[PDB]
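Trainee: I have a structure I would like to understand better, so I am pasting it below and will then ask my questions one at a time.
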Amino acid sequence: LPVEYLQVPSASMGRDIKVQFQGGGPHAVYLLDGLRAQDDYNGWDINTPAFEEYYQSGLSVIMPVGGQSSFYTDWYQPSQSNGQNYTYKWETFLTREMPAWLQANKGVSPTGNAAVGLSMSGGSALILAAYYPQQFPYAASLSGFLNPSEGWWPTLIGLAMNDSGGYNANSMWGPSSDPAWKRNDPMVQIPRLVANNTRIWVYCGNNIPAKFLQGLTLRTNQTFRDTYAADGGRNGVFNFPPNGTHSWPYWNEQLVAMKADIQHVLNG
């Protein structure tokens, strides 16, 4: 019932990962952070009443802390030019290390949870559900990058990572020809989301190099929707309100709006 700050060892990253945690039930909502995930608090707790909004929801809430520009993925190597001295292994942490710890210590089930991501982690949430459907029957992407391997996206993602911490996308998924780019591309993995009957919730809202990027993000999100439908997808909620914005107030509004949806999927 009270909010806790936990030190959860990551063998794969060789350090302790801080996790903000609120109990409330055996199944949990994993709230993933944006591109500039900080090392002190998860952006959901900094900017929104997420914990309060899900208090007595019958769901636990998990906010991992850290991982700027990590895309919550397992990297090939430490990011070279910014002096990172370990390899990001956030997929291993989120799918093995952390749920094991939460199961042993708190009784949180490793299966039957929801992954909710925004910006950077919007794609991550869908990828986690794509490859770990037992752990995540539910996944939400708010203003996510849903076709990272395609067109200009590897270039833009590389620039974004440089402009947030000096991280280098080549250390993460290799050059854009590397199979890791398509492996971690939600668009490309839509057949998995359909085959798994994943419940997905996709949101996207709407100085001129930003006009381009804002437009590209929404249009890519629209192609994702169409392709999901075309591939036989029938378990999706697609929210593209024209006045929607790419900001914590609307991301929080989406988190609130999906609560009933998550409750019915995870606890129904």
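Shown for chain A, in order and in Swiss-Prot numbering: 52-257, 267-328.
Method of determination (from the header): X-ray crystallography, 1.9 Å.
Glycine is treated like the rest: Cβ placed from N, Cα and C.
Here's the feature list from Swiss-Prot:
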- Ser170: active site, nucleophile (ACT_SITE)
- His306: active site (ACT_SITE)
- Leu86, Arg87, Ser170, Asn198, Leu276, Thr277, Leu278, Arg279, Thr283, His306, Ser307, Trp308: substrate binding site (BINDING)
- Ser170 to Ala: Do not form alpha,alpha-trehalose dimycolate (TDM, cord factor) and alpha,alpha-trehalose monomycolate (TMM) (MUTAGEN)
Trainee: Report the same-chain neighbours of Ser307 (substrate binding site): residues 6+ apart in sequence with Cβ closer than 8 Å to its Cβ, ordered by sequence.
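Mentor: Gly256 - these are the non-local Cβ neighbours of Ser307 (substrate binding site), listed in sequence order.
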Trainee: Using C-alpha positions only, work out which of the recorded positions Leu276, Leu278, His306 is nearest to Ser170 (mutagenesis position).
Mentor: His306
Trainee: For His306 (active site), just count the other CB atoms lying within 10 A of its CB, please.
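Mentor: Looking across every protein chain shown, the total is 18.
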Trainee: To the nearest angstrom, what is the straight-line distance from the CA atom of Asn257 to the CA atom of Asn267, with 9 residues unmodelled in between?
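Mentor: Each end of the gap has a Cα atom, and these are 14 Å apart.
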Trainee: Quick one: among the recorded positions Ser170, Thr283, which has the most Cβ atoms sitting within 10 Å of its own Cβ?
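Mentor: That would be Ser170, with the highest Cβ count within 10 Å.
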Trainee: Could you give the Cα-Cα distance between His306 (active site) and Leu276 (substrate binding site), in whole Å?
Mentor: 13
